[PDB]
Amino acid sequence: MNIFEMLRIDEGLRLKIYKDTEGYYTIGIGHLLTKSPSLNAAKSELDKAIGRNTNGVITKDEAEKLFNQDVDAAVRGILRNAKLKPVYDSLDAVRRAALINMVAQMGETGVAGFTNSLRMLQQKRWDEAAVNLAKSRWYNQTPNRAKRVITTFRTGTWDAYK
Ligand SMILES: [Cl-]
Ligand SMILES: [Cl-]
């Protein structure tokens, strides 16, 4: 298992514009197009991202390319983030992937707001952090995915994904 297979399982793959769990226009492997309520606005963003007049549809290879860019950016954002870097650096490889998953889903700002959990993770207080992570909108809105990530932080294994 790895970061790519992990997020691919969590986000799925869709080749036509669609609305995510929050109702925002997305495409491919969880790639947010825009928060605007406008389909045209979404199609314009898509074409700009892909580099061609897509007509709201992309191929597999194009989804995957967006996906590569998104993982790379997420990792890079983490490393440039004063609040996240230290946590990231303190973690083992499996748990690092759990952190990337949260960032890919809610952005840097969003994750960086779980101050208390972040400190517990850094301290290697696994059980306590999983309990704190669970007290959140994130867990209440997407419980299945949140449980998989939380289990990953708790055990440091990919069991939840198998
Ligand atoms: Cl883009
Ligand atoms: Cl879910």
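The backbone N, Cα and C atoms fix where each Cβ goes, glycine too.
Annotation comment: Swiss-Prot describes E11, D20 as active site, proton donor/acceptor. Quoted from Swiss-Prot, the note on mutagenesis experiment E11 to N is: Loss of 84% of enzymatic activity. For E11 to Q, Swiss-Prot lists a mutagenesis experiment annotated as follows: Complete loss of activity. Listed in Swiss-Prot is the mutagenesis experiment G30 to A, annotated as follows: Almost complete loss of enzymatic activity. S117 to V appears in Swiss-Prot as a published mutagenesis result, with the remark: 50-fold decrease in enzymatic activity. Listed in Swiss-Prot as a mutagenesis experiment, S117 to I is described as follows: 500-fold decrease in enzymatic activity. Mutagenesis annotation in Swiss-Prot: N132 to M or F, described as 2-fold decrease in enzymatic activity; the structure shown retains the original residue.
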Please identify, among the recorded positions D20, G30, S117, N132, the one with the smallest Cα-Cα distance to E11 (mutagenesis position). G30
May I ask for the distance between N132 (mutagenesis position) and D20 (active site, proton donor/acceptor), taken between their Cα atoms and rounded to an integer number of Å? 25
For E11 (mutagenesis position), what is the secondary structure state per DSSP, taken as helix, strand or coil? helix
Length of the line joining the Cα atoms of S117 (mutagenesis position) and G30 (mutagenesis position), in Å: 25
Ten-angstrom check, please: count other Cβ atoms within 10 Å of the Cβ of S117 (mutagenesis position), all chains counted. 24
Given a 10 Å Cβ-Cβ cut-off, pick out the one of the recorded positions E11, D20 that has the most other Cβ atoms nearby. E11
Between the C-alpha atoms of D20 (active site, proton donor/acceptor) and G30 (mutagenesis position), the distance in angstrom, to the nearest integer, is 8
